[PDB]
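Okay, so here's the structure we're looking at.
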Amino acid sequence: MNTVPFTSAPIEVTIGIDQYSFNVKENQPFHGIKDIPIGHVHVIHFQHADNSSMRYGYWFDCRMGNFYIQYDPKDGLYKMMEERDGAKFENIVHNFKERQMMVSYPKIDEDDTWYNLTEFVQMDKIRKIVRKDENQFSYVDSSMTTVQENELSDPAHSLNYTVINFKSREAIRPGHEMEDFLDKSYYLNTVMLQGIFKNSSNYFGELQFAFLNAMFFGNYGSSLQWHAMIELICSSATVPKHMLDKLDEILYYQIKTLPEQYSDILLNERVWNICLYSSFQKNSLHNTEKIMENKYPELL
Amino acid sequence: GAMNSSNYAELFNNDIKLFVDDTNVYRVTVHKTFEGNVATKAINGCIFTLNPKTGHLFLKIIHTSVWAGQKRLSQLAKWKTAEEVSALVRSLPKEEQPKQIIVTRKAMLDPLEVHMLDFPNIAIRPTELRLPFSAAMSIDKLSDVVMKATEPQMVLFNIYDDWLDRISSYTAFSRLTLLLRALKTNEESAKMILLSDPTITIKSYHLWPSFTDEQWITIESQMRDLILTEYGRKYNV
C-alpha cells in the first residue's frame with residue numbers, strides 16, 4: 001500500500017483517484033490519499049469547483065518515487081511533485097495518518113475493475129506518449145491535442161499517440177490497394193504489431209490509456225485514438241485468437257465503467273456498429289456486444 | 001468540397017480537372033437458368049473520364065474477362081475504376097495531370113483516394129449534381145466501340161466534336177448534358193430528334209451530327225421539350 005499526501009487544499013475541487021472521486025472544500029483539512037494499491041499505474045485528477053472546463057490530472061506509479069500534491073497559486077492548479085528525501089517523506093506521510101486527515105483508496109476486494117482497465121498500461125510507455133522526461137509522472141488535461149491532430153500546435157504539450165491512418169501509404173501496400181483497405185490484416189499484424197508496437201500488450205496498453213484519457217479528461221483526441229485502435233482490429237480478417245478474446249474483455253470493462261450520460265460524445269456510432277455487426281469480428285466480441293446492447297441499445 | 005449548382009463555373013476555369021463516371025463499368029444482363037434460377041451475364045463496359053473544359057474523353061473499355069472468377073463484382077468494379085483512373089493519371093505528363101478528380105458517385109471516393117495515394121495534391125471530390133453520364137452508352141459510336149472490344153483498350157474522343165471552334169466550354173457542356181439528359185429520359189425520342197434529317201450527317205471523326213448554329217438551337221429546343229414532357233408523365237403533373 002502506498003500514500004500520496006497533499007500539502008493543502010486551498011481551493012474547492014473534486015478530486016479523483018482512478019475511478020473513485022471525492023468533493024473537497026476550500027481550505028478543508030485534506031492531506032492526501034492512502035492505501036493506494038502498489039502494482040498498477042494510477043491517475044489522480046482534478047476539477048475545480050469554479051471551472052467545470054479543464055479536468056486535469058497526473059498518471060503515476062508508486063514504485064517509481066514518492067509523490068505528493070501541492071496547490072500552486074501562481075498557476076492556479078494542483079501540482080504533482082516528487083520528494084527525493086525518503087526520510088522527510090515517510091515523516092510527512094506518518095504524521096498525516098496519525099492525524100487521520102487522509103482518505104483511503106476505497107477498493108472493494110471483489111472488484112478487479114481498475115486492473116481490468118489498466119492491465120496493459122505501463123508507466124514507461126505513458127512517458128513516451130506524454131514526453132516530459134524531467135518528471136516521473138505524466139500530466140494530461142482536457143485540452144491537450146494529439147500529434148495526428150497537430151498535423152491537421154505546441155509539440156511539448158502533445159499526446160504522441162501512435163498515428164493510425166487507413167488511407168495512407170503505410171496502411172496500403174502498392175498493388176494490394178483494394179485488399180489492404182478492405183482487410184487491414186497486414187497493417188495491423190505487420191506494420192503495427194510486428195513493426196511499431198512489437199506486441200499486442202503495448203498496443204493494448206496504448207488503447208487502454210487512450211480510453212482512460214477520453215474518459216477522465218474528455219480528451220477528444222484520445223477518444224479518437226481509442227476508436228481507431230479498436231477499428232483497426234475489427235477491420236482485420238486475421239487476428240490472433242488471444243487478441244480477440246482479450247479485446248472483448250478490455251472493451252467490456254471500458255463500456256461498463258463509462259458514465260451513462262457521456263455515451264453520446266464518447267462512443268462513435270459508426271465504429272461500434274462496424275465492429276459489432278459488420279466487421280470480420282462481429283461474432284468475436286460476445287461480452288462487449290451483450291453489454292453494449294443492454295446498456296446503449298439506442299446507439300446501435 | 002462537393003460540387004453543386006453554386007460552384008458549377010469552376011469546371012471551366014483553367015485548372016485541369018476530370019469527371020469520372022463508373023456507372024457503365026460493370027454491365028450485366030439478367031436471365032433465367034435451365035433450373036429456373038436467375039443468373040447474370042456480363043457485357044463489356046467502360047469508364048467515362050471526361051475533361052469538361054476541353055471535351056477530351058478517355059474511354060477505358062472494360063472487357064468482360066476482367067470479372068473472370070471474381071466475387072463481389074459490383075464492389076470490385078469501383079476498385080478497378082480507381083485503378084484504371086490512377087494509371088491514366090500516371091500515364092499523363094505532369095503538366096497534363098488533373099488538379100481535381102470529381103466522381104459522379106460518392107462510392108468511388110474511397111477507392112480512388114486509396115489509388116491516388118501517390119498523388120496527394122490531386123483533390124478527389126464528390127458532386128451533388130445529378131449528371132447524366134450514364135447515358136454515354138446511348139451514343140452510338142461509343143456503344144459500338146465498347147461492344148466490339150476483344151481486350152482491354154483505351155479509346156480517345158472529343159465529346160464536343162468541333163463545337164469549341166464556335167462556342168465556350170460552358171455552352172458546350174450544357175449542350176452535352178442536355179443531350180445526354182434527353183437520351184437518358186427517353187432514348188428513342190432523343191435519338192429520333194438527332195437523326196430525323198438524313199441530310200445532316202455525322203463526320204467520321206465525330207460523335208454528333210454536323211448541325212449548323214441555327215439547327216442546334218432547334219435541336220436544343222426539341223430536347224428541352226422532350227425532357228419536360230417526360231417529367232409531366234413521370235409525376236402526372
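Numbering starts at 1 and runs along the chain as it is shown here.
Header entry for method reads X-ray crystallography, 1.9 Å.
Including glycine, each Cβ sits where the backbone N, Cα and C put it.
According to Swiss-Prot, the mutagenesis experiment B:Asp21 to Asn (Swiss-Prot position 1853) carries this note: Reduced growth at 30 degrees Celsius. Strongly reduced growth at 16 degrees Celsius. For the mutagenesis of B:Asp22 to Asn (Swiss-Prot position 1854), Swiss-Prot gives this note: Reduced growth at 30 degrees Celsius. Strongly reduced growth at 16 degrees Celsius. The structure shown keeps the original residue. In Swiss-Prot, a published mutagenesis experiment is listed as B:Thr23 to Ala (Swiss-Prot position 1855), annotated Reduced growth at 30 degrees Celsius. Strongly reduced growth at 16 degrees Celsius. Swiss-Prot lists B:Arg105 to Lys (Swiss-Prot position 1937) among its mutagenesis entries, and the accompanying note reads: Severely impaired growth. Reduced growth at 30 degrees Celsius. Strongly reduced growth at 16 degrees Celsius.
When the Cα atoms are compared, B:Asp21 (mutagenesis position) and B:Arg105 (mutagenesis position) turn out to be 7 Å apart. Counting other C-beta atoms within 10 Å of each candidate's C-beta, the mutagenesis positions B:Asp21, B:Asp22 are led by B:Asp22. Sequence-distant neighbours of B:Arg105 (mutagenesis position): residues of the same chain at least 6 apart with a C-beta under 8 Å from its C-beta are B:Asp21, B:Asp22, B:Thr23.
There are 21 other Cβ atoms within 10 Å of the Cβ belonging to B:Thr23 (mutagenesis position).
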